[PDB]
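Novice: Questions regarding the structure given below will be posed in turn.
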Amino acid sequence: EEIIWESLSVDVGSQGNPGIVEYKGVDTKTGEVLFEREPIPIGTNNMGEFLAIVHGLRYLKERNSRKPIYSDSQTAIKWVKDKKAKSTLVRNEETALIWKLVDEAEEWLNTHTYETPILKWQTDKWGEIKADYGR
RNA sequence: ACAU
DNA sequence: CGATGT
Ligand SMILES: [K+]
Ligand SMILES: [K+]
Ligand SMILES: [Mg+2]
Ligand SMILES: [Mg+2]
């Protein structure tokens, strides 16, 4: 029903899918950019959405923040819940970097705890997520 | 179908 | 129009 304004919103941006992937996290209320990942040469939209949520979890935990995270990605929200990114992207030399980051994000989830609620941003009711790249 |  | 996902 109501946006929880005291939250962190994340989104992926890409050039191609698969293609160059980046992501960022913003303060939902103000749009202040809180983190931005350097572009990764080849990845998928869903791998980027997953990495963005996990990075948000790590960012909030490090800062002792209980804020929830918004993502618009049904897929990535489930992958985080499962602690398993079920990506179809081939593993080869050009995808090694993204797969290393995904593997490491899963490993972090399997070795840390968090209470952070991971919430679906209701794009149909609220418009684009505040972290959107607008592309 | 839904979410990107 | 194409692709990534449940
Ligand atoms: K966009
Ligand atoms: K589809
Ligand atoms: Mg998104
Ligand atoms: Mg977006």
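Residue numbering for chain A follows Swiss-Prot; the residues present correspond to positions 61-195, in that order.
So how was this one determined? The header says X-ray crystallography, 1.4 Å.
Quick reminder: no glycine exception, Cβ is built from N, Cα and C everywhere.
So Swiss-Prot has the following annotated:
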{"type": "BINDING", "residues": "A:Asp71, A:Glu109, A:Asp132", "note": "Mg(2+) 2 binding site"}
{"type": "BINDING", "residues": "A:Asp71, A:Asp192", "note": "Mg(2+) 1 binding site"}
{"type": "MUTAGEN", "residues": "A:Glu109 to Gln", "note": "Loss of activity"}
{"type": "MUTAGEN", "residues": "A:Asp132 to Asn", "note": "Loss of activity"}
{"type": "MUTAGEN", "residues": "A:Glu188 to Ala", "note": "Strongly reduces activity"}
{"type": "MUTAGEN", "residues": "A:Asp192 to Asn", "note": "Strongly reduced activity with manganese. Loss of activity with magnesium"}
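In terms of burial and nearby residues, how do these features look in this structure?
Specialist: Of all Cβ atoms in the protein chains displayed, 20 besides its own lie within 10 Å of the Cβ of A:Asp132 (mutagenesis position).
Secondary structure from DSSP puts A:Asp192 (mutagenesis position) in coil.
Around A:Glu109 (mutagenesis position), the same-chain residues six or more apart in sequence whose CB sits under 8 Å from its CB are A:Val70, A:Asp71, A:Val72, A:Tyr83, A:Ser131, A:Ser133, A:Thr135, A:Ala136, listed in sequence order.
A:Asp132 (mutagenesis position) falls within neither a helix nor a strand when secondary structure is assigned with DSSP, and so counts as coil.
Listed in sequence order, the residues of the same chain lying 6 or more apart from A:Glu188 (mutagenesis position) and placing their CB within less than 8 Å of its CB are A:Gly194.
With a cut-off of 8 Å between CB atoms and residues at least 6 apart in sequence, the same chain places A:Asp71 near A:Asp192 (mutagenesis position), listed in sequence order.
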Novice: For A:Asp71 (Mg(2+) 2 binding site), what is the tally of other C-beta atoms lying within 10 angstroms of its C-beta?
Specialist: 24
Novice: Can you list which of these recorded positions (A:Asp71, A:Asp132, A:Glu188, A:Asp192) have a Cβ closer than 6 Å to ligand 1?
Specialist: A:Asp192
Novice: Out of A:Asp132, A:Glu188, A:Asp192, which mutagenesis positions have CB atoms lying under 6 Å from ligand 3?
Specialist: A:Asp132
Novice: Cβ within 8 Å of the Mg(2+) 2 site's Cβ centroid: which residues qualify beyond A:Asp71, A:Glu109, A:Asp132?
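Specialist: Along the chain, the qualifying residues are A:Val70, A:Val72, A:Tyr83, A:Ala112, A:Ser131, A:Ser133, A:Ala136, A:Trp181, A:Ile189, A:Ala191, A:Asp192.
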Novice: List, in residue order, those recorded positions out of A:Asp71, A:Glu109, A:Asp192 with a Cβ under 6 Å from any atom belonging to ligand 4.
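Specialist: Near the molecule: A:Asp71, A:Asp192.
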